[PDB]
Amino acid sequence: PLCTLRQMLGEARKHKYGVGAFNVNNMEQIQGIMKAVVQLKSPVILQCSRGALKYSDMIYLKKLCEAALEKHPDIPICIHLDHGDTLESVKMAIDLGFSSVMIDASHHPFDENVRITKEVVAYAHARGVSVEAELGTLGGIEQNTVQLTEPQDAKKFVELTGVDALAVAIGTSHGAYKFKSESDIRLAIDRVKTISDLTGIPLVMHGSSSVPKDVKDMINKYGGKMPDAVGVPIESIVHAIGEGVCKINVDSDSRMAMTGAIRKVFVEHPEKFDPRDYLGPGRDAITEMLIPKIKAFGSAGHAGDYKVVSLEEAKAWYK
Amino acid sequence: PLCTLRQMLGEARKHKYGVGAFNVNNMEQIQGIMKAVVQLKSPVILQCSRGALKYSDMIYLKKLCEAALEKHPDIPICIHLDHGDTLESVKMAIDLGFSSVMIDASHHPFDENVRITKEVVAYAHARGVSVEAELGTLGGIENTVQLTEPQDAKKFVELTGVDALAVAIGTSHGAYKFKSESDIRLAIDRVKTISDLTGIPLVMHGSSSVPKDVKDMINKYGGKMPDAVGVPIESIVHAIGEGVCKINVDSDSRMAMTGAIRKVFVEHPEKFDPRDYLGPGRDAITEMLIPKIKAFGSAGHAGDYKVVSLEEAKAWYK
Ligand SMILES: O=C(COP(=O)(O)O)[C@@H](O)[C@@H](O)[C@H](O)COP(=O)(O)O
Ligand SMILES: O=C(COP(=O)(O)O)[C@@H](O)[C@@H](O)[C@H](O)COP(=O)(O)O
Ligand SMILES: [Zn+2]
Ligand SMILES: [Zn+2]
């Protein structure tokens, strides 16, 4: 059923596992993700960016998420707004029925980040909706302007805002080119345990796609041009999860799985022109790439662990 | 609003225009179709085959159709089960909220065709749901093709009570309808006779046109469809004038989307975000449909009538 981020991540924090949050843009992507989480009896966070809502004219994505929720009533499903930039984008997401929102004011100075975030927290918690915010900016470590999260400031930021989850900056970045090479992977995950203990809340890792070999090789084997793609190694994510990371954002891996599958069909069977002929394999490649990932995050088998608290009932938490 | 096939095609028949019935399977297809009919202010039939319902686990296609209905409240939109094979598939479509169904028992002998169709008509009409049936089989003239016998069409409609009849005049499903674009033979000559004898809206299946720009793009970017050929648009326009009210189109949309994705794959092999290629695929569908819808004649008619709900429609059959 529709689940808040606060409960879903609280349960992950308590039992030391992580929950993958997968960005969705259309029907086959949601189907591919759901087949994987349903098979593994895992909770899931379906997230939609402002760009996804635009691409889907908002209503189509809302209806698709409803379909997922209706079809698998036994799976805790959080519908989350990714990278919300204003209170207005948050009001919009809540009106579409979302149970969680991220207000990203990380490129503003600390006090303005706190101000913007507090406004969203007052509005969202009044409706039982969860809030994730960010302190520190994404980007690779290696004139540098990336601002990694300072644990003592994360402590103050959470105390001033009351957010349910905090996205941290530890050297990851969005996209398929996270590090110059596979031998040049530098992350700042040693601070995760410190942030977790000082803040006392679930932490979120962004730009955490792994760019698995199978998927990258298929794309490059069939006309694709992504020779230098590199993502975050799964062992690193597992380590961070053990330290307090409860939500892991993944988008690029599912995009690549679908693209690689389509490129293979186009080459092997050039006479086929039915979109189902290649979007089907695409959906399935997403499911297959996700199964071992979800097992490593550890959320497998946990979908049944708890009675899901509704948004109306969740309003009590903030009173 | 959700609209019956009986009302939608009755309006088309009276003003002598045809309504495109477009097969949908996912979000981008429904969005590309809607953008075109909304831009031309035209009614539209969105049709789902059993394969499309299986592909979408039924529920995702239902919800997507609800989105289109909610987003464009002023456009009459008929949601129709294409090629239903049994009363069981018809029940499934009716339970999902469909306003129209096709029961295709055309490969059965006339009596059994009539028996299967009548059973579906009793059940659907009890719910206000329209029924399309078929007499004659699809396939090219050139052989197991059985073109529609007009005096038999009259008897079939009288005995079944269907709201629309799909006719067999030499078209067939798919992208390879004729051996060569120079010898295309159809039977549009009998369309007017069937229309007058039956007195009801007629349906043309297998009516994609396989336009050159769409064919060329596929073959330019790695595709292998050198011999593809469709029905010339002028012949469909003529048939609409003789009484065809619904024109089934599916291959053209499949080709337009496939052609666009192949183009992006080749021009920007570094892109991997599905939105970068399905977006252009969706737009290609819309651009290909606009001149087709204009030629069918339904542009500007979306606001001609007040749509009768399924519940109100029950009274037509009592
Ligand atoms: O962290 C993430 C994935 O990182 P990764 O590239 O590692 O999958 C997500 O929260 C966002 O970055 C999301 O992918 C942005 O999507 P759009 O704005 O629609 O292009
Ligand atoms: O008449 C039609 C299109 O003709 P055309 O091929 O000329 O577009 C449609 O009623 C059907 O043929 C439809 O395409 C079948 O879809 P699936 O069973 O899901 O593969
Ligand atoms: Zn992000
Ligand atoms: Zn057909």
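What you see of chain A is 2-143, 147-323, where the numbers are those given in Swiss-Prot.
Header says: X-ray crystallography, 1.8 Å.
Quick reminder: no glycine exception, Cβ is built from N, Cα and C everywhere.
Record features (Swiss-Prot):
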type: BINDING; residues: A:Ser50, A:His178, A:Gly179, A:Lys182, A:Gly211, A:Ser213, A:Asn253, A:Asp255, A:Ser256, A:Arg259, A:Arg280; note: beta-D-fructose 1,6-bisphosphate binding site
type: MUTAGEN; residues: A:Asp83 to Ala; note: Severe loss of catalytic activity
type: ACT_SITE; residues: A:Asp83; note: active site, proton donor
type: BINDING; residues: A:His84, A:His178, A:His210; note: Zn(2+) binding site
type: MUTAGEN; residues: A:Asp255 to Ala; note: 9.4-fold reduction in substrate affinity and 50-fold reduction in catalytic affinity. Has some activity towards tagatose-1,6-bisphosphate
type: MUTAGEN; residues: A:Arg259 to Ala; note: 1.8-fold reduction in substrate affinity and 2.8-fold reduction in catalytic efficiency. 6-fold reduction in substrate affinity and 24-fold reduction in catalytic efficiency; when associated with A-278
type: MUTAGEN; residues: A:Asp278 to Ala; note: 159-fold reduction in substrate affinity and 2770-fold reduction in catalytic efficiency. 6-fold reduction in substrate affinity and 24-fold reduction in catalytic efficiency; when associated with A-259
Query raised in the report: Among A:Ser50, A:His178, A:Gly179, A:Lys182, A:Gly211, A:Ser213, A:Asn253, A:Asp255, A:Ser256, A:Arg259, A:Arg280, listed as contacts of beta-D-fructose 1,6-bisphosphate, what is the widest Cα spread in Å, to the nearest whole number?
Result: 32
Report task. Check each of A:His178, A:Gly211, A:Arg280 (the binding-site residues) against chain B and write down, in sequence order, those whose C-beta lies under 8 A from a C-beta there; write 'none' if there are none. Result -> A:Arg280
Query raised in the report: How many Å lie between the Cα of A:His210 (Zn(2+) binding site) and the Cα of A:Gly179 (beta-D-fructose 1,6-bisphosphate binding site)?
Result: 10
Query raised in the report: How big is the Cα-to-Cα gap, in Å, between A:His178 (Zn(2+) binding site) and A:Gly211 (beta-D-fructose 1,6-bisphosphate binding site)?
Result: 4
Query raised in the report: When the number of other CB atoms within 10 A of each residue's CB is tallied over all shown chains, which of the recorded positions A:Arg259, A:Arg280 has the maximum?
Result: A:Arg259
Requested in this report: Count, for each of the binding-site residues A:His178, A:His210, the other C-beta atoms lying within 10 angstroms of its own C-beta, and report the residue with the smallest count.
Outcome: A:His178
Requested in this report: For A:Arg280 (beta-D-fructose 1,6-bisphosphate binding site) and A:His84 (Zn(2+) binding site), determine the Cα separation and express it in whole Å.
Outcome: 31
Report summary line: Cβ density check for A:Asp255 (mutagenesis position), other Cβ within 10 Å (all protein chains) comes to 24
Requested in this report: In whole Å, note down how far the CA of A:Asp278 (mutagenesis position) lies from the CA of A:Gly211 (beta-D-fructose 1,6-bisphosphate binding site).
Outcome: 33
Report summary line: The answer for which recorded positions (A:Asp83, A:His210, A:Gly211, A:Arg259, A:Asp278, A:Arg280) have a CB under 6 A from ligand 1 is A:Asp83, A:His210, A:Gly211
Query raised in the report: Which ones, of the recorded positions A:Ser50, A:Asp255, A:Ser256, A:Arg259, have a Cα no more than 10 Å from the Cα of A:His84 (Zn(2+) binding site)?
Result: A:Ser50
